[PDB]
2 protein chains.
Amino acid sequence: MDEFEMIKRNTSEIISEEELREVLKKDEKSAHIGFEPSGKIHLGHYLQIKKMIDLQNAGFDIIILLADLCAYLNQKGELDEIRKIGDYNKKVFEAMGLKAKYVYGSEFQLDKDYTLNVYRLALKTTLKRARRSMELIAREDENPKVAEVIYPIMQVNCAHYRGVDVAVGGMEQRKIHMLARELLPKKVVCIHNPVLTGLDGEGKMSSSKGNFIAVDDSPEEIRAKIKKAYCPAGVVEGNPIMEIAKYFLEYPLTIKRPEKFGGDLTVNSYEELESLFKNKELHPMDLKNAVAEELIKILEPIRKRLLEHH
Amino acid sequence: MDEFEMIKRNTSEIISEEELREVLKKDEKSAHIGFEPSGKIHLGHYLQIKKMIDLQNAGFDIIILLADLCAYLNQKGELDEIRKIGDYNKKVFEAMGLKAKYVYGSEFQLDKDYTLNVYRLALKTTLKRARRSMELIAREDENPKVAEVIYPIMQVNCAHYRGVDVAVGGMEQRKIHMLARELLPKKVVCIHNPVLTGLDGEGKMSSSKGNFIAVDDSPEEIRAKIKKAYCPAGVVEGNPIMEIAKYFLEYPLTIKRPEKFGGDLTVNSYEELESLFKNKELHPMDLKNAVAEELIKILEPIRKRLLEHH
Ligand SMILES: N[C@@H](Cc1ccc(O)c([N+](=O)[O-])c1)C(=O)O
Ligand SMILES: N[C@@H](Cc1ccc(O)c([N+](=O)[O-])c1)C(=O)O
Ligand SMILES: N[C@@H](Cc1ccc(O)c([N+](=O)[O-])c1)C(=O)O
Ligand SMILES: N[C@@H](Cc1ccc(O)c([N+](=O)[O-])c1)C(=O)O
Ligand code: NA
Ligand code: NA
């Protein structure tokens with residue numbers, strides 16, 4: 001499995017593969033990702049940090065942008081409190097094993113030269129395009145604010161100012177990234193990770209929607225969250241439990257079952273798991289049990305590293 | 001005529017009179033106005049500079065903002081060229097007799113503290129309100145840009161950052177000023193001057209609509225412009241020639257006429273002129289002739305001061 005294929009594993013799209021292949025030849029190459037700081041760090045975050053680790057193992061210098069200023073524009077509170085949550089997020093990401101450079105957006109996003117280019121980009125970006133780019137990111141607001149259309153330009157200029165080779169994010173970011181590729185003289189390679197479904201199956205996993213597993217949830221919390229989750233027999237699309245099996249579990253995987261329900265089942269790949277589940281050969285309750293227990297084990301070192309701090 | 005009434009003369013509104021009366025008691029008081037730099041300086045500009053002179057004679061420190069950065073946001077070109085036109089505008093205003101402090105917006109509008117407050121205001125300003133405030137200011141654009149909604153916040157923060165007591169502008173500015181009075185902790189007194197009608201009577205006088213008299217137009221140019229202008233007998237509303245008589249001419253005024261059309265007519269006030277014109281006792285052609293000749297004389301020292309430079 002080449003470095004390209006390691007990077008591509010479990011991504012939704014790379015814009016573009018040819019461009020990534022050219023970046024991979026260089027000795028010095030940088031990848032970055034920004035996060036609005038979040039009170040809880042969940043599996044959606046972890047999926048993305050795992051992708052940054054892949055890039056790091058492929059020789060990329062990694063930068064994690066603690067996006068305090070964009071969080072501010074997106075109505076998450078006061079900068080000082082946002083920054084505090086940002087420092088906590090850094091600790092969690094470090095507990096996930098990511099050794100990287102962490103920078104607050106506001107360290108550079110208020111520089112006169114940054115601002116002037118934001119205003120320069122504002123002349124080239126229609127209100128219509130800016131709002132469309134924010135549809136999956138902007139806080140719900142019946143009276144949308146000017147801040148909502150500043151946010152995407154801020155993000156677009158961020159890739160430019162810092163000179164990054166590769167930008168990583170969830171698929172929600174793809175319209176802002178498309179805008180950046182259209183407006184900036186250097187085209188940034190964009191790696192988009194899938195958006196995980198919330199545990200109740202009704203929307204996307206989100207720290208503000210209460211439908212997530214946090215990386216530091218207790219084992220009994222993880223078990224109860226998964227026990228309650230949407231997981232219809234034979235359906236994989238929009239099935240959060242199957243997504244967790246796909247994106248976080250190591251294979252081969254042994255699903256423990258009572259003898260009276262078939263006894264223990266060993267699954268050599270997610271793909272085999274998907275066949276078993278689609279064929280209603282594997283029952284939701286047994287899938288849930290295996291997913292819960294293997295997820296607890298995967299998250300335990302993170303939870304424990306954070307616990308050692310207390 | 002008290003200082004208050006001198007200031008109020010020929011204004012469309014003061015927001016608010018009580019607030020202005022309190023400002024007038026202070027020893028130290030500042031008034032400012034911003035202009036997007038303009039290739040030609042016209043009677044609309046002059047009307048506003050005349051109002052600033054009134055404020056100066058009432059003891060106000062006067063600041064003229066050469067609004068290079070807002071002009072940039074409003075698609076008037078590159079900053080360097082905008083700034084050059086700004087320096088020309090300063091010379092014209094000086095030739096009008098205005099001794100004041102001239103500052104380019106960009107000297108302070110890119111400071112980190114300015115920018116942060118712009119983003120702070122962007123959180124409090126809806127897109128809907130921002131666009132409505134720009135309806136009479138924004139360049140025509142079938143695909144409105146993010147820059148259009150940054151502009152009004154920029155202007156709102158300008159009154160705050162510099163600590164001005166009084167903001168002056170045309171009535172086109174009144175929604176931005178209303179926004180500033182709602183959002184800022186110190187309420188700025190707003191003096192709004194009337195918007196002059198264009199010479200063809202179809203819209204407002206504008207340096208981009210070719211419907212203006214420039215302060216440095218030649219006498220034959222002024223004569224031809226006025227000769228062609230909309231000026232229907234007995235109609236004053238939307239009559240640019242009557243507006244020029246109201247806002248620029250000194251009274252008493254002697255309208256020269258051939259004996260066969262009544263001979264010379266002396267008019268002691270604009271109000272008397274309006275009666276004569278409404279009663280179709282004064283013919284458009286004779287009004288035009290007097291307005292043209294008296295306007296030439298009023299503008300001559302300006303034209304001549306600018307000519308001396310060549
Ligand atoms: N939009 C990202 C945060 C983000 C990503 C990348 C960025 O460059 C910036 N930024 O500029 O502040 C911000 C999110 O939804 O969490
Ligand atoms: N508000 C949109 C986009 C969005 C999704 C999830 C979120 O957590 C946030 N947010 O809080 O910024 C925003 C929605 O509900 O789909
Ligand atoms: N809006 C004014 C220009 C202006 C007036 C006042 C101001 O404070 C600023 N500004 O902030 O740049 C700009 C015009 O239409 O010409
Ligand atoms: N574009 C609007 C507002 C406007 C009026 C006059 C103007 O000169 C400009 N302009 O050029 O910025 C803009 C209109 O035509 O009414
Ligand atoms: Na080498
Ligand atoms: Na005194």
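The count begins at 1 with the first shown residue.
Per the header of the entry, the method used was X-ray crystallography, 1.9 Å.
Even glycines carry a Cβ here, placed using N, Cα and C.
The ATP binding site feature in Swiss-Prot is assigned to A:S207. Remark: A:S207 (ATP binding site) has A:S38, A:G39, A:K40, A:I41, A:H42 as non-local neighbours, by Cβ distance under 8 Å and separation of at least 6 in sequence.
Using a 10 Å Cβ-Cβ cutoff, A:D286 (mutagenesis position) registers 17 neighbours. In Swiss-Prot, a published mutagenesis experiment is listed as A:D286 to R, annotated Decreases the rate of aminoacylation with wild-type tRNA and increases aminoacylation with amber suppressor tRNA 8-fold. Decreases affinity for wild-type tRNA and increases affinity for amber suppressor tRNA.
Record note (Swiss-Prot) on the mutagenesis of A:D286 to A: Decreases the rate of aminoacylation more than 10-fold, without effect on tyrosyl adenylate synthesis.
In Swiss-Prot, a mutagenesis experiment is listed as A:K288 to A, annotated with the note Decreases the rate of aminoacylation more than 200-fold, without effect on tyrosyl adenylate synthesis. Contacts of A:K288 (mutagenesis position) defined by a Cβ separation under 8 A and a same-chain sequence distance of 6+ are given as A:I226, A:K227, A:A229, A:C231, A:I241, in order along the sequence.
Under DSSP, A:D286 (mutagenesis position) is assigned to a helix (H, G or I) in the three-state scheme.
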